[PDB]
Amino acid sequence: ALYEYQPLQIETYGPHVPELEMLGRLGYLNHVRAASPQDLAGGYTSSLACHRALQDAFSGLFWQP
Amino acid sequence: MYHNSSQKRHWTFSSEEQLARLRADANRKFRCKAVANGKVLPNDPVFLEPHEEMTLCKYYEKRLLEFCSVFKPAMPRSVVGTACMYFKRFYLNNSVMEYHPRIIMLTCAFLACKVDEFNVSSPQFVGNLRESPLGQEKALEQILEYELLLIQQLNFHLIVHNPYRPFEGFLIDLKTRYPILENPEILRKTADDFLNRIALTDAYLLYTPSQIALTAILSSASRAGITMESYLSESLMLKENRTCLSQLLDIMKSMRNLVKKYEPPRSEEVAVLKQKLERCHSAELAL
Amino acid sequence: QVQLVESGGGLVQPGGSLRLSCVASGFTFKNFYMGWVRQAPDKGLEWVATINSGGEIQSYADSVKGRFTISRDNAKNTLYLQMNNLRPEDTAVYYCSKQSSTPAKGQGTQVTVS
Amino acid sequence: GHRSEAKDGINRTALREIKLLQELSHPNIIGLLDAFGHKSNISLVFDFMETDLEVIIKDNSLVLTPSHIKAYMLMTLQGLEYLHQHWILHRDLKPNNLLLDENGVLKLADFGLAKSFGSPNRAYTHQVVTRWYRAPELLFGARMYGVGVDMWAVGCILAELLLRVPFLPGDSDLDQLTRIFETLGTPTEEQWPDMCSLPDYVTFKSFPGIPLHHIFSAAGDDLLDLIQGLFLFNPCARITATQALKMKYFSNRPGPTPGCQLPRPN
């Protein structure tokens, strides 16, 4: 059997987090602090902060014990 | 992540009554243990009532909030919410009569500084206690004695999800997709106060951090007289799943009612209960 | 001799589109990660996009994420940069770059968004 | 940055393993079976594993086929993709920390240096990842970074899979940097623009490097493509675990050896 990539499917119980490319063209990144060149030099970008905040905000929004 | 977290799986409960039963259960077990040791009678008035343990926990929780706000190395907010979460979880199944809330609230903050990776040394931590260097060392010894006990009573579930990052996530989404609200930053002040209010209730044990954060924002918008039901139906696309829109609206109403019926601990009542609690420990009912 | 020849620049209005080309010669274009970099006046170099040798994966800077699309034709030894919804802050000289091993950069093509 | 020992109570490294592994469940990540303590001492119990990847690499009698190497890399990247999707960096990837059970299931193991990432308000230790596998941005003192600190180590593990020997065995932090640059070439500003802004950045002589196909004579174009993406100097352009799994190397014909058929060391 050969391999083919399957994305990991985990229920978040919340709204859809925008895809990484939507963060740029829809302007999500305009509302997070811009990464300084010293940050970009190590690999840290503003899309990391924006993406995690978006995921934590939507995670479990619709989950009721 | 929260949606598969131990916090959601084991430390998010369905009702206030379930919380009250667990706390009353811890109170009753200590009474049985104390009476079994043959020092006290089944209804000696030295025992605290479940509602009296709660009043003392509200008090020492505010003292824990006050301790963190003056912590010399500026303490990140996520350390404080983690410490308060530990404090709530510990006395869900333990009695203030057996483990003193003064020592436990410091152990919660001490453990939270390690879990959240807020690296302060032990002398830096107890140095924030306004006591003599003789007493600051005594407090450190007691913290290290209750440290393992706290982790055991948490079932070794240490990661706590706070509503602070979810709060920022909604603001990003508000600023990006909801132009109806011109400048979403006006709500931060009042939503932050509303967020601090629910932190004193049992909402951390009853709702997801995302729902808590959205409640604080929408409540602040209600205070500012701003309609944003379209943010839920249109922007969050809850027009499609009406049952999920209904549940979420009920959760936010339930949370706002939790804050409406919050009773702050009265200073005179605390003085009496601290006196009774101190007598309970000095008699050493454990053995 | 190695050589990268950019083309396709010009004046575009805000919201417009442009595709840049880069013809590679002097080296085995198919065997190297290629990319685009840009430099605006009074501003340092800014990485834009990179594509692998096979072409099936791409990485983009935050400033161009969702608007630009990098691609390559290994048979024609050309590198492409599709630019959509161009903003005034995208104005810079754009350079084709060999993103791995021995460095290489072309002369650059000017993209101006008014 | 602060701490100490002996009067701080329970070991912070053990708390890292507890707090993180208590929230994770994946076939390619070690499972925490038990935890217990006594007077600020702590003990952890994990899944029973048979061997790790380092003894497999060091076994001269063991022959590593292309299908074997593809299977090890597939399981490593699958567990790492799960890790990064939960916003956790491992920060100590090496063959020592890749364990295999009796069924050929590879699991990421030592989480004593693992830490969550993505938050702009947190500073990160740059003295992480075992030196031989440490990314150049960490050697340059980066206090804010991302998944590249794991992907660079994955490249060094794959290189140790192919060479059966440590790829970049530096004696010190500066010697590790010389070996990185004299082997892979020194990056120019077009390949790492803001590189000079790093706190511990040091300027090196411009080395041309060795071509990848000379370093790895036994690797095809698809495998060379994967290696090249893991060792990109730009930490923002360096491929992610998800991007690595989507490359043609893993879906190409040789295919991965099943777990039950992976070699068992002597």
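Note that chain D carries Swiss-Prot numbering, so the residues on display, from first to last, are 46-311.
For this deposited structure, the header notes the method as X-ray crystallography, 2.2 Å.
Including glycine, each Cβ sits where the backbone N, Cα and C put it.
Some features that Swiss-Prot has for this protein:
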{"type": "MUTAGEN", "residues": "D:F91 to G", "note": "Enhanced capacity to bind ATP analogs"}
{"type": "ACT_SITE", "residues": "D:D137", "note": "active site, proton acceptor"}
{"type": "MUTAGEN", "residues": "D:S164 to A", "note": "No mitotic repression of transcriptional activity of the reconstituted TFIIH complex"}
{"type": "MUTAGEN", "residues": "D:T170 to A", "note": "Total loss of activity. Total loss of transcriptional activity of the reconstituted TFIIH complex"}
{"type": "MUTAGEN", "residues": "D:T170 to E", "note": "No effect on interaction with HINT1"}
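Sequence-distant neighbours of D:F91 (mutagenesis position) (same chain, six or more apart, CB under 8 Å from its CB) are D:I75, D:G76, D:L77, D:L78, D:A154, listed in sequence order.
Close to D:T170 (mutagenesis position) in the fold, though at least 6 residues off in sequence, lie D:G46, D:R188, each with a CB less than 8 Å from its CB. For the residue listed as 'active site, proton acceptor', the count of additional Cβ atoms within 10 Å of its Cβ stands at 22 [all protein chains shown].
Put simply, the residue listed as 'active site, proton acceptor' is 20 Å from D:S164 (mutagenesis position) when counted between their Cα atoms.
There are 18 other Cβ atoms within 10 Å of the Cβ belonging to D:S164 (mutagenesis position).
Taking 8 Å as the upper bound (exclusive) on CB-CB distance to chain A, the recorded positions D:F91, D:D137, D:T170 give none.
According to DSSP, D:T170 (mutagenesis position) sits in a coil region rather than a helix or strand.
When secondary structure is read from DSSP and collapsed to three states, D:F91 (mutagenesis position) falls in the strand class.
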